[PDB]
Amino acid sequence: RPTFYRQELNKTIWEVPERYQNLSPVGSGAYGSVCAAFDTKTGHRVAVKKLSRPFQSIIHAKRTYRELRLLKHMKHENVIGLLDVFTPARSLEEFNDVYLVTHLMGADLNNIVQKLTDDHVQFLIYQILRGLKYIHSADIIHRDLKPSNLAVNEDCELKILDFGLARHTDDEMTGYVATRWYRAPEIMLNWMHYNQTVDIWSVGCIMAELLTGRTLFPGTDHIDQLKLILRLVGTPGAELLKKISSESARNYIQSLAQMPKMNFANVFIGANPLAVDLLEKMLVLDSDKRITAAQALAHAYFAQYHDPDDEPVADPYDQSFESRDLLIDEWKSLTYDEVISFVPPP
Ligand SMILES: NC(=O)NOCc1ccccc1
Ligand SMILES: [Cl-]
Ligand SMILES: [Cl-]
Ligand SMILES: [Cl-]
Ligand SMILES: [Cl-]
């Protein structure tokens, strides 16, 4: 066990191993607090998050376990990775606080989206799809891909962030808000059971915005956003209408006048024809028919970067716990086991 030291950072008591030095606050929220630090063992600048109230309810305790399970699994160049997890507790009986450590990320895709060449868009979207092939191979769905969740460094290298965090509230999804502009229509409106194809819709929205500099579907509310979507991709045919299980949602959609799919070459004026082709294969209303991440990596738009021998898949991820019912202290004991069993990366 390392030696820990204590200090108070903006009304919070932080107790961390000696290896972490020069702590300084970076952010706060309902989730907890974050500090930047220097890791003397590895030489990295790191971000350290102290969870707030990790075991205060069954829902909170299960969420803490979920976040730790997801972060411990992710071992890919284009996905956030866990550098360390620790607790000052010396036994399960005194276990209360959880600290998570990752690389310090500077800019997200907002902080750049600058003047992006088509070569920049190729490389950025290639890296998102390489990370998604990995995530999807483990049956993990992100559900919240947007520019603020994509970290980028000075060399244009990209990582996908935000796994296992608290679900977005109803009020966070209301009105003229980027928290909804990238969501697939079937999850925005609870049309049906969704699956991993929801993430490819988000990639299409991100790629369009990198090419134009403008939000693709900046709706002022759920219904305005759906109208913007159907104007571009067309109203649904009877094939897709069958698959909408909500009779109420089906009824509403049929109340709208029918519209054909627009010509994407006239929407994305001047863009690479191969980029236009890929956007048409991502932004398909029927999720059954969207291109997958593994398929999109092989599209000609990425010929400069595609290497099928360096696009790895994930180890299997057992998420049977998600359907399991447990008491607060049982979720907490499961979390404790995962803290003490952590093996740092090479
Ligand atoms: N869950 C997730 O995707 N990231 O949260 C882990 C984390 C965030 C900031 C600083 C240190 C660790
Ligand atoms: Cl130490
Ligand atoms: Cl503790
Ligand atoms: Cl965003
Ligand atoms: Cl597993």
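We number chain A the same way Swiss-Prot does; the residues here are 5-117, 120-352, in that order.
Even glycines carry a Cβ here, placed using N, Cα and C.
The annotation active site, proton acceptor is assigned in Swiss-Prot to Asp168 on the grounds of sequence analysis. Residue environment of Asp168 (active site, proton acceptor) contains 14 other Cβ atoms, counted within 10 Å of its Cβ in all protein chains.
Taking the Cβ of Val38 (ATP binding site) as reference, residues of its chain lying under 8 Å away and at least six apart in sequence are, in sequence order, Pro29, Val30, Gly31, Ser32, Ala51, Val52, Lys53, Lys54. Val38 (ATP binding site) falls within a strand segment according to DSSP. Swiss-Prot lists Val30, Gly31, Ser32, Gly33, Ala34, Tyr35, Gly36, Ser37, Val38, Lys53 with the feature ATP binding site, giving sequence analysis as the kind of evidence.
Over all protein chains present, the Cβ of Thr180 (mutagenesis position) has 12 other Cβ atoms lying within 10 Å. One mutagenesis experiment catalogued in Swiss-Prot, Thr180 to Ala, is accompanied by this note: Phosphorylation blocked.
Quoted from Swiss-Prot, the note on mutagenesis experiment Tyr182 to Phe is: Phosphorylation blocked. Cβ neighbours of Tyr182 (mutagenesis position) (same chain, under 8 Å, six or more residues apart in sequence): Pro224, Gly225, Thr226, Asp227.
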Rounded Cα distance, in Å, between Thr180 (mutagenesis position) and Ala34 (ATP binding site) is 19
Quick one: which of the recorded positions (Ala34, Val38, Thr180) have their CB closer than 6 Å to ligand 1? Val38
Can you name every residue in this chain, apart from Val30, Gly31, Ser32, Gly33, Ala34, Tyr35, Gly36, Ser37, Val38, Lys53, with its Cβ inside 8 Å of the center of the Cβ atoms of the recorded ATP site? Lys54, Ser56
Could you work out which of the binding-site residues (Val30, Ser32, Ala34, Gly36) has its C-beta surrounded by the smallest number of other C-beta atoms within 10 A? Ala34
Across the 2-residue break in this deposited model, measure the distance from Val117 to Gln120 using their CA atoms, rounded to a whole number of Å. 6
DSSP-derived structure type at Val30 (ATP binding site), helix or strand or else coil: strand
